[PDB]
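In what follows, a single structure is set out as structure tokens and then discussed.
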Amino acid sequence: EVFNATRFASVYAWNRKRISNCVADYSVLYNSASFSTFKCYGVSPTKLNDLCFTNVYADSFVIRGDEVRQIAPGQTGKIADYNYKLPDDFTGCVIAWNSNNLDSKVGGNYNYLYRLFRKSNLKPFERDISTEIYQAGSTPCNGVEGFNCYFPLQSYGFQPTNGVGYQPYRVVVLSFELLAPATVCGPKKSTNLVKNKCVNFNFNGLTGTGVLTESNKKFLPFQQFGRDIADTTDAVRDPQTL
Amino acid sequence: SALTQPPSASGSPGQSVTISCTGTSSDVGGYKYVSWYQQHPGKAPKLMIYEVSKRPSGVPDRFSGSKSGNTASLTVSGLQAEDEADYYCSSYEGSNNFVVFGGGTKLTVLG
Amino acid sequence: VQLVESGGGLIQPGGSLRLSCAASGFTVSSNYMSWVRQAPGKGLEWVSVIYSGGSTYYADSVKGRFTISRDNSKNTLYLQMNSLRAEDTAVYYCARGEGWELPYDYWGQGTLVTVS
Amino acid sequence: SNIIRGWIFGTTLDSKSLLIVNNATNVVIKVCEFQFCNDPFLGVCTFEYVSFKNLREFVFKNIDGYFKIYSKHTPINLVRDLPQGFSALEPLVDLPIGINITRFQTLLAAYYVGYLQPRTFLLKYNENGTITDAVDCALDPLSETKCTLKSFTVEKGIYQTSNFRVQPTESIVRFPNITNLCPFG
Ligand SMILES: *[C@@H]1O[C@H](CO)[C@@H](O[C@@H]2O[C@H](CO)[C@@H](O)[C@H](O)[C@H]2NC(C)=O)[C@H](O)[C@H]1NC(C)=O
Ligand SMILES: *[C@@H]1O[C@H](CO)[C@@H](O[C@@H]2O[C@H](CO)[C@@H](O)[C@H](O)[C@H]2NC(C)=O)[C@H](O)[C@H]1NC(C)=O
Ligand SMILES: *[C@@H]1O[C@H](CO)[C@@H](O)[C@H](O)[C@H]1NC(C)=O
Ligand SMILES: *[C@@H]1O[C@H](CO)[C@@H](O)[C@H](O)[C@H]1NC(C)=O
Ligand SMILES: *[C@@H]1O[C@H](CO)[C@@H](O)[C@H](O)[C@H]1NC(C)=O
């Protein structure tokens, strides 16, 4: 939904999306080759599926080519200063890729506005959408936009023949929050099932070694183990085929 | 890399003269914005044509040359006795906010 | 837009000049500004910028040594330098503007600065 | 008439929580910091979910951020009050929300409301694994005996169950009468 969206959001209204109760296979998109860069910050590109965060945040905005390099932890640059201010301890992976084949259009794509000028940089992840026309000089503008008075936003107009420094690179940056139980985790493999062999099993929670034989014990619809009169494991419900 | 040009381009008074502005496609064929410059000897650096389809508020009209892809060119029409000066160029690199300029086009109008 | 620079001179390797461009006509706070210089008989040389969020940039020869600052209000505007060599003689001029976008249209009066 | 539908939880219950609507077509949940009226009733958000004659029991306990909701829709034909009898409760859901909950409510018959306590029961699982009976091991001497034996039938005799002591009533604290602050400066 977020990556393959048809309607991306402009950068002056840069987006955010809390995602919970998810199984997030980061690698099925890491091995996509449709990206310009998977520049993880805080963690590695792989070795995410073994992580369990509370929520992840999917920003969905588009920038130019060099503004990708602008996007990085604790940077100094127009977008990192007036549109999307990463904190320096940002835990995630910026995932940007050109869309000059997709979002560009003849004559230009004038639907994108970047925060042209404003008095000061933002807080981390501060979503500034206020369109208060720039105040400067010595007087408020009152809409006329006189000298030193300007609009805080500037249209892009993506021309399909613009260089890599001006081509649309739809960017989507993810963040990791840990507070509470973790509802988002990468998937877990599940091997084949071997019976009648002393194996070192590991069912979803519990471990141990034994010889798994097809039984006839009839658990209740919700149970997961069994136990013996001395509280030793005696049966396990196969979590793929019950 | 820099907007290097032939520093001397001449022509007859009243007719037109082309003052070029040449750099690499990393910028000149990338942005929407290129700005032109000119300086009468001693005068402050005076921009000529920014946002090539645009000019400043009251600056006269016989300016506004264009950008022909990888190479720009200023087309001054109606050369008058006040059209003798030095010309320059200006635009932006593709790195670290770097703003680029021209090598210095001394517009030598024949006296 | 009455901007009047002040502070040029001639400096042996080690000194530091602090220019002072008054900002009477145009706020430098909650605004932007750029510093430039021109070698006699040459196109311009961008030497410094100051964004609204205090961001700063310098060109090759001046990054790491050139240090621009200014007071909180629209009083003044500086350009400090360090480790001067014989290469840096060029007439100074102030340039109202910031980067390529929002071009340089308004300018200063010009302070003759010579480094050798 | 399927009246008692919803719930509400939390710690302030006004702009600062849970919810379980059942608005006649689709079970709902939420954790959005709702603003429900001070008189919630049904006429005629790091989470979400969609989809007398009956006694729809429940149990809610939120320990370690998990909000488990056991249940049982056991039926009856009764008109007065809680029908004496036994029916275990089978865990229905488990939400990993992690609020602090120290208040709740109801939406819309009767609805009794116990309060759990850190007991110690002796459950009797039958051949299927279904609980069939239990012995509150702090109820009465007979139950404490059934507990210490781990059996539901206690043969004649005399069994030792607990160790009884008197608890101290007062707290006598005597100290030498000194008022001078100690010369630590
Ligand atoms: C887990 O996924 C497996 C995937 O195969 C399911 O197994 C299938 O169950 C259907 C039941 O109609 C049968 O066709 C086969 O027994 C299995 N294979 C296929 C290809 O369908 C299994 O039902 C799933 N179980 C749970 C609890 O999700
Ligand atoms: C354990 O559960 C089984 C059902 O799974 C019970 O046995 C069934 O009881 C019903 C009565 O409603 C009979 O109609 C079935 O014929 C029984 N089937 C079998 C295979 O027993 C059983 O009674 C339960 N255990 C105990 C101790 O009652
Ligand atoms: C019931 O609640 C759900 C929860 O979102 C809502 O979508 C729906 O409109 C409500 N009404 C009906 C008739 O389902
Ligand atoms: C819940 O209580 C714990 C007790 O220390 C406290 O740390 C935490 O902030 C509380 N959270 C909420 C949401 O009330
Ligand atoms: C010693 O100094 C500390 C800090 O100034 C002060 O709190 C304390 O009262 C002093 N000792 C006495 C005996 O007053």
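Swiss-Prot numbering applies to chain A: residues 340-518, 520-582, in that order.
So how was this one determined? The header says electron microscopy, 3.4 Å.
Every residue gets a Cβ built from N, Cα and C, even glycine.
Here's what Swiss-Prot has on this protein:
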type	residues	note
VARIANT	A:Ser371 to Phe	In strain: Omicron/BA.2, Omicron/BA.2.12.1, Omicron/BA.2.75, Omicron/BA.4, Omicron/BA.5, Omicron/BQ.1.1, Omicron/XBB.1.5, Omicron/EG.5.1
VARIANT	A:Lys417 to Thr	In strain: Gamma/P.1
VARIANT	A:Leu452 to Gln	In strain: Omicron/BA.2.12.1
MUTAGEN	A:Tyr453 to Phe	Decreased HLA binding to NF9 epitope. Increased binding affinity to human ACE2
MUTAGEN	A:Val483 to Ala	Increased resistance to neutralizing antibodies
VARIANT	A:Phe490 to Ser	In strain: Lambda/C.37, Omicron/BQ.1.1, Omicron/XBB.1.5, Omicron/EG.5.1
MUTAGEN	A:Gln493 to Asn	Reduced host ACE2-binding affinity in vitro
VARIANT	A:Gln493 to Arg	In strain: Omicron/BA.1, Omicron/BA.2, Omicron/BA.2.12.1
MUTAGEN	A:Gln493 to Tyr	Reduced host ACE2-binding affinity in vitro
MUTAGEN	A:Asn501 to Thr	Reduced host ACE2-binding affinity in vitro
VARIANT	A:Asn501 to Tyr	In strain: Alpha/B.1.1.7, Beta/B.1.351, Gamma/P.1, Theta/P.3, Mu/B.1.621, 19B/501Y, Omicron/BA.1, Omicron/BA.2, Omicron/BA.2.12.1, Omicron/BA.2.75, Omicron/BA.4, Omicron/BA.5, Omicron/BQ.1.1, Omicron/XBB.1.5, Omicron/EG.5.1; May enhance affinity to human ACE2 receptor
Site of maximum Cβ density within 10 Å, from recorded positions A:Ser371, A:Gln493, A:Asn501: A:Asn501
Candidate with sparsest Cβ neighbourhood (10 Å radius) among A:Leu452, A:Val483, the listed recorded positions: A:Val483
Rounded Cα separation (Å) that holds between A:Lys417 (variant position) and A:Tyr453 (mutagenesis position): 9
Distance, A:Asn501 (mutagenesis position) to A:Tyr453 (mutagenesis position) (CA atoms, angstrom): 17
Recorded positions, contacting chain B; criterion Cβ under 8 Å; candidates A:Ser371, A:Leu452, A:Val483, A:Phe490, A:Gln493, A:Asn501: A:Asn501
For A:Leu452 (variant position), the one of A:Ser371, A:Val483, A:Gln493, A:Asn501 that lies nearest, given that the recorded positions are compared by Cα: A:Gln493
For A:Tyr453 (mutagenesis position), the number of other Cβ atoms found within 10 Å of its own Cβ: 23
From recorded positions A:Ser371, A:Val483, A:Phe490, A:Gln493, the one whose Cα lies nearest A:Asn501 (mutagenesis position): A:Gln493
C-alpha spacing of A:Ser371 (variant position) relative to A:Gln493 (mutagenesis position), in angstrom: 33
